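Novice: Please find one structure pasted underneath; my questions will follow.
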Amino acid sequence: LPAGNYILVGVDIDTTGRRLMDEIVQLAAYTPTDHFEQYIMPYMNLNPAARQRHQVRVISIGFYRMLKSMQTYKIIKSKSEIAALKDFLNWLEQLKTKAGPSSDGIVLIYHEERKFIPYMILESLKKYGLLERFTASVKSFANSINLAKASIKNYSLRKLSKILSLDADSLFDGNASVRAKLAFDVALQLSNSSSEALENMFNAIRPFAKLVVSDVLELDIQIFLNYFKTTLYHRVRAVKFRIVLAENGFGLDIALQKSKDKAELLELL
Amino acid sequence: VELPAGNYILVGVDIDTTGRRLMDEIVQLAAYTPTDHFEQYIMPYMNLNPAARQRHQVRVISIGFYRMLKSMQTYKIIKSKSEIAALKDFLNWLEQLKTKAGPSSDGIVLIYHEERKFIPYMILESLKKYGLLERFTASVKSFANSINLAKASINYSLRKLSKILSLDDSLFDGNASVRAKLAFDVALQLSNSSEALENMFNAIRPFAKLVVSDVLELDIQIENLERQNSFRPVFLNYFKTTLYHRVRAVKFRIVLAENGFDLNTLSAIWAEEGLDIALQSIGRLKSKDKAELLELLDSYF
């Protein structure tokens, strides 16, 4: 990443799962001067692990689906994914505009062990053909988990929070808006240890900064055993079984409703 | 008559939806010509109201936590796509259709058939969501309601016309692909009472609206809807009595809005006692206040 006058924004997302084929439920961004968050209505419902992590679930009142916070048991207002991304893109542009012509874009800062957040956001932008507009405002993604390891993998955003006393019973780390802020605050105090303090932060984040194009490239690349030995009839079907299961993201009988052999072989374990 | 003369391709078109309001979703998109046809089911974010399930014999189910479409005729899962993907499929189909007509063709006229204008508005609003509307107008030049021919040649619903023209059956007219073909064939027969398509075009041309015209109408329909989407009629009696009711009236209209609850949304839920759950999930609404809202919302129906 080349040097210059960049804006720093912490980002994180709540999702229905940890796979690329899963969906975004919340998109959150933070700066000390401005913050953005929007809940998004997903196609699918949240699995048990997703409801546990974000404490949000989809409920149905007949035809009407809605997000409900498990904390307050109240309704979360939400938008479509496309609608929220436009709101996100409009918000990012205001940030760059507010910095003047001198600003050379925005650097999004996230904090996680496995690279996932940037891929999901980019995959959704490439979904609706909004990547070009995004490139105008944002110039790089940068993982901040590296600074922790450098100044101390197995450095959870929750653990660091306790160290710097940023943790609060009032703040739930399952919410993306909290993690976006904590990603920033953690990256702020460690980069240092007002205006001047931020200057130190860019320089500390530069090494781990990656160009958007680099991720878009890494995104594309990221995007029945016993049967293969016996005979041809079995071999063709196993490849069919491996492909069909993989596409759908892999009650057993109901989904299939021939395929019982898959169920018996799936019953086999 | 605003459609200029030219070498246009006639394509019948229709859609399946979760409802009959502009804020609803397209479940299936269908387009027909005698030589080529297009159909694609689309997963909605919400579900289908009982009317939609009844009309199209399609519904959403939940296997585990995944949602997916299901046929109420065959009881088999209906493979579907995202809307943006189905539209990119549509445009490609419309574009290769225009290519096969040579450089002489001046574009495509989409033919739909209905008494209440709806189809063109929905398809445009969907294209608008993704900025695909500019690309759409490269292949398509007009939407045209062919119901006008029926009034002249003989309400005149596409089902009523199917029976009068003996076009009816095994084909279920709750499927968009069927109605697309029927819209096309109805108009073609009436226009004739190569040479066959010339008569068809000459007949629909007077009712063929330019895309721009319908986009302008769409914005008016949207504006009229959002004006029509008010709680003012429900809280009319609150303003006549006193200030106490006046303030609480506005207070109620506010709470509902913060939770994405419109009158059409709440009206729909009652039609499909369910209000209680809808009102219970509302935050910053006190228990005693809820009882009043339910009483008020159960009334007015």
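Each position is counted from 1, following the chain as shown.
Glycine is treated like the rest: Cβ placed from N, Cα and C.
Where Swiss-Prot documents B:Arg246 to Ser (Swiss-Prot position 339) as a mutagenesis experiment, the accompanying text is: In PJ42 mutant; loss of exu function in female.
Have a look at these and tell me how they're positioned relative to everything else.
Specialist: Taking a C-beta cut-off of under 8 Å and a sequence gap of six or more, B:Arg246 (mutagenesis position) has these contacts in its own chain: B:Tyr238, B:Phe239.
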Novice: What does the Cα distance in Å come to between B:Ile154 and B:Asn155, when 6 residues between them are unmodelled?
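Specialist: With 6 residues absent from the model, the flanking Cα atoms are 11 Å apart.
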Novice: Given a gap of 3 unmodelled residues from B:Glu272 to B:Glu273, what is the distance between their Cα atoms, rounded to a whole number of Å?
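Specialist: With 3 residues missing, B:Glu272 and B:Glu273 have Cα atoms 9 Å apart.
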Novice: Check the deposited model and tell me the whole-number distance in Å separating the CA atoms of B:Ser193 and B:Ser194, where 8 residues are unmodelled.
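Specialist: It comes to 15 Å between the two flanking Cα atoms.
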